[PDB]
Amino acid sequence: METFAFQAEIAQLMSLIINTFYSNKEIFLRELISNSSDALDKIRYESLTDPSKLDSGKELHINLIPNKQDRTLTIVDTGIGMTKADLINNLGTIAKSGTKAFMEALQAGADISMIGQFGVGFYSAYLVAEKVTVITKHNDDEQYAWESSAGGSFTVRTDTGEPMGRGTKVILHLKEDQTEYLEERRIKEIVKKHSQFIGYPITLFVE
Ligand SMILES: Cc1onc(-c2ccc(O)cc2O)c1-c1ccccc1
């Protein structure tokens, strides 16, 4: 396992998300499903000129898996996936510049729900999760596990777990007061409200 320090700007973003009083936490799901949709578009685009890109899996979907016993909400997609370099470089984002633009917008009157307009929507996971684990597999690299409970650092390791073919799995270890996001009715409500125009099947698993 390798441990890395977040860039100062990203540690500042995470602290703002964790510490700011902001009741509209539900937007984390829209942000994560939006990232999944973007990753699925990328592999579909590459497959148009190279059909062998889909040898690691032809299905393009998003699965939402709540687990009440482990207190986790997992979002699985079969998108392009991230390489080790992508994971280290802020999960494939330009997060340093995105954070700068987002923080300026917040000072001017914008609110936390607009985070996605700054290309740093992933970090909204910290509105509801005490720890986030990202398992990812890109065609050109091995399967990795990224993890962070914030606190200024993240870890990366080769994942020896269940092989995923291709794509990304985001495991949200929920905060104790955020268990409403494991309830079927609550998840359905959020998906219908914010993700009605996502062009891939979104399957809400049951227990
Ligand atoms: C590329 C890529 O490959 N997997 C993800 C991914 C990142 C986060 C996530 O929640 C789900 C995902 O599929 C992304 C990605 C990187 C930056 C912006 C949007 C997608």
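If you go along the chain as it appears here, the first residue is 1 and each next one adds 1.
For this deposited structure, the header notes the method as X-ray crystallography, 1.6 Å.
Heads up, the Cβ atoms here are built off N, Cα and C, so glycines get one too.
Pulled from Swiss-Prot:
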- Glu31 to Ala (Swiss-Prot position 47): Strong ATP-binding. Strong interaction with HSF1, HIF1A, ERBB2, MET, KEAP1 and RHOBTB2. No effect on interaction with TSC1 (MUTAGEN)
- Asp77 to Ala (Swiss-Prot position 93): Impaired ATP-binding. Strong interaction with HIF1A, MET, KEAP1 and RHOBTB2. Loss of interaction with HSF1 and ERBB2. Los of interaction with TSC1 (MUTAGEN)
- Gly81 to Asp (Swiss-Prot position 97): Abolishes ATPase activity (MUTAGEN)
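Take the mutagenesis positions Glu31, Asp77: by the count of other Cβ atoms within 10 Å of each Cβ, the lowest one is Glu31. Candidate mutagenesis positions: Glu31, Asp77, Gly81. Those with a Cβ under 6 Å from ligand 1, in sequence order, are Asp77, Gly81.
Residues near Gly81 (mutagenesis position) in space but far in sequence (CB under 8 A, at least 6 apart, same chain), listed by position: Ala39, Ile43, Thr136, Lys137, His138, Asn139, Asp141, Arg166, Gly167, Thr168.
Taking CA atoms as the reference points, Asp77 (mutagenesis position) and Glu31 (mutagenesis position) are 13 Å apart.
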